[PDB]
Amino acid sequence: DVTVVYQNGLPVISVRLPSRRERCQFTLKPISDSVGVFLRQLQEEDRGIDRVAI
Amino acid sequence: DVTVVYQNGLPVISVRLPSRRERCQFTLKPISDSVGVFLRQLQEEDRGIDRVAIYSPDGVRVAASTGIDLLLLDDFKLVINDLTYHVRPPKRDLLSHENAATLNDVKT
Amino acid sequence: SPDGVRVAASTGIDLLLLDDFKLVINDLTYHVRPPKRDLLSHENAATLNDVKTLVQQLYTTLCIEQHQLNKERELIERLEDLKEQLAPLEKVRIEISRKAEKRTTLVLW
Amino acid sequence: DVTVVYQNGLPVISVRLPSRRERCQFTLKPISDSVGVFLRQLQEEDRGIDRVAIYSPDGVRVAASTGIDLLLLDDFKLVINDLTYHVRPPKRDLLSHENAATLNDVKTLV
Amino acid sequence: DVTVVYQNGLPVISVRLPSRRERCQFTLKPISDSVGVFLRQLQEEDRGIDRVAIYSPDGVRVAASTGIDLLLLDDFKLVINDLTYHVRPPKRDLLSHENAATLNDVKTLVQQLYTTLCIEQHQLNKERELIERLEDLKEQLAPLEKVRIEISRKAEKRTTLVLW
Amino acid sequence: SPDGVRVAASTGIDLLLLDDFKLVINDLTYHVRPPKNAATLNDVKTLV
């Protein structure tokens, strides 16, 4: 499943991408990052993510 | 897995798309369709497919121009990403190969 | 389809409307069942469906469209065979049809 | 490494594409096609191919829009980015004696 | 094989490319650049490269946004169209892991505060208090400005007389 | 690059000229010597 844990001051989130059944991880800077930009990083990571919301 | 079977004069190909683990099915006109357009049709169905190619059973990669009829004559490996579904259901009735025979069966 | 499999992005409408089919929105599954009106005998449709593919194979088992394009290409060269033989006869006729015309404009004057 | 064989009266080249070390096999229409459009296909299987050309042993460049049957009937150099394979095209089998006659009826019916 | 060695204090990735098998090298600023750029840069250097994805030492793959230095901290497998080049970057962490941890503890612990009580929201309010204070004086100047615009005009209209 | 390693086709111009290299045209090797920020443990002691 999904888990988030902090590393080097930033939180990394190891989502489970749908295609490739792959487990990608994101280092997102939580001061100047809206979900509006963390999601793009999901889709543009593997466009197979049709819809994604929180 | 993946299987191809004929319906209403055309072959339907019921691949399993990766995202959502759906089982999409394409009807593809075996005359005016090259794998160059069945694949591009396969991606745009669900863009989550990095690479998609078609392998003749001996590892040799099928082209991007062969017409599906030319391909459907035998089996072939359809590889989407890491997975390799090798379809061998095309149910070729090429038992006789006899043009005189099939024509006789046609007219029959 | 009536079951889980997904209709592609290229299936023709009539090829789809043959039976009922679930149509899904962003969060809903509208369950559509169009009126069935083909009325061709199902088994007969099959024995025709057999014919269609059976011809289809014959059409490509022996590369017809490779032979059609050959037949046409054989026609071109024949045209380009005659159109060659014309080139000698054309000049000597372009000559006379000038000379014998150069007279008829004289007598015309 | 390059081979030309025949499936269903059609030539089937077997190149050795660079980017994957993977053999792709085109089929060619010896009438409609042309090295002008065959090369274009040879690109679209691996864009990593940039300097690609093809020519007869002496003839240093068979021009585009050359009938494939012209090229096909004799060996030729196939130049991929650096590897230049020389093909061994098979001499077409001759069965056009009289079957073609009774076949040219079959074909024009189907 | 591929490897990264530092030069000028920058990382130079000495990759081997599939199409043109010839060791091309990449430079990349460990701050401004991110894998989403270097990868995409390597994506455009060659063409036959079709699907590249940089992988953590295990199955986990890195994002398209992780900063290079955040990646170069340890080993990582880099995958080309059909191969898994296994990079081993030079160990350059140069900080006690526990101390690195207790600082990593601080960094988050600060920001947690920085957003627990909308500190960012308070800075704007501070400035928005400065604007009005300026706009409190600047308007309070508008009465005195008129009479001083007149006086200045008059006293100047008189000094140009004596000047003449 | 001096080691014969072909530099990237999109490396930084400044990073190119930051060091010696060997520009080439069809045959030549115009060996050119133009004139004259990774995070580190030394620097981190300063932030603390």
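Chain B residue numbers are taken from Swiss-Prot; in order, the displayed residues are 74-181.
Structure determined by electron microscopy, 3.6 Å.
Cβ coordinates are placed from backbone N, Cα and C, and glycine is handled just like the others.
For the mutagenesis of B:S92 to A, Swiss-Prot gives this note: Impairs calcium uptake, but has no effect on oligomerization and interaction with MICU1 and MICU2. The structure shown keeps the original residue. Recorded in Swiss-Prot as a mutagenesis result, B:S92 to A carries the remark: Decreased MCU current; when associated with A-57. Here the residue is the original one, but Swiss-Prot notes a mutagenesis experiment at this spot, B:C97 to A: Abolished glutathionylation in response to reactive oxygen species. For the published mutagenesis B:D123 to R, Swiss-Prot gives the following note: No effect on calcium uptake in presence of high concentrations of calcium. Abolished dimerization of MCU. Under mutagenesis, Swiss-Prot gives B:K180 to A with this note: No effect on calcium uptake, oligomerization and interaction with MICU1 and MICU2.
Annotated features taken from Swiss-Prot, shown on the structure.
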residue	record	Cβ within 10 Å
B:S92	mutagenesis position	19
B:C97	mutagenesis position	18
B:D123	mutagenesis position	20
B:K180	mutagenesis position	8
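Of B:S92, B:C97, B:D123, all annotated as mutagenesis positions, the residue with the shortest Cα distance to B:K180 (mutagenesis position) is B:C97. Rounded to the nearest whole angstrom, the C-alpha distance between B:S92 (mutagenesis position) and B:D123 (mutagenesis position) is 12. Separating the Cα atoms of B:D123 (mutagenesis position) and B:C97 (mutagenesis position) is a whole-number distance of 17 Å. Chain C has a C-beta under 8 angstroms from the C-beta of B:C97, taken from the mutagenesis positions B:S92, B:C97, B:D123, B:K180. Classification of B:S92 (mutagenesis position) by DSSP places it within a helix.
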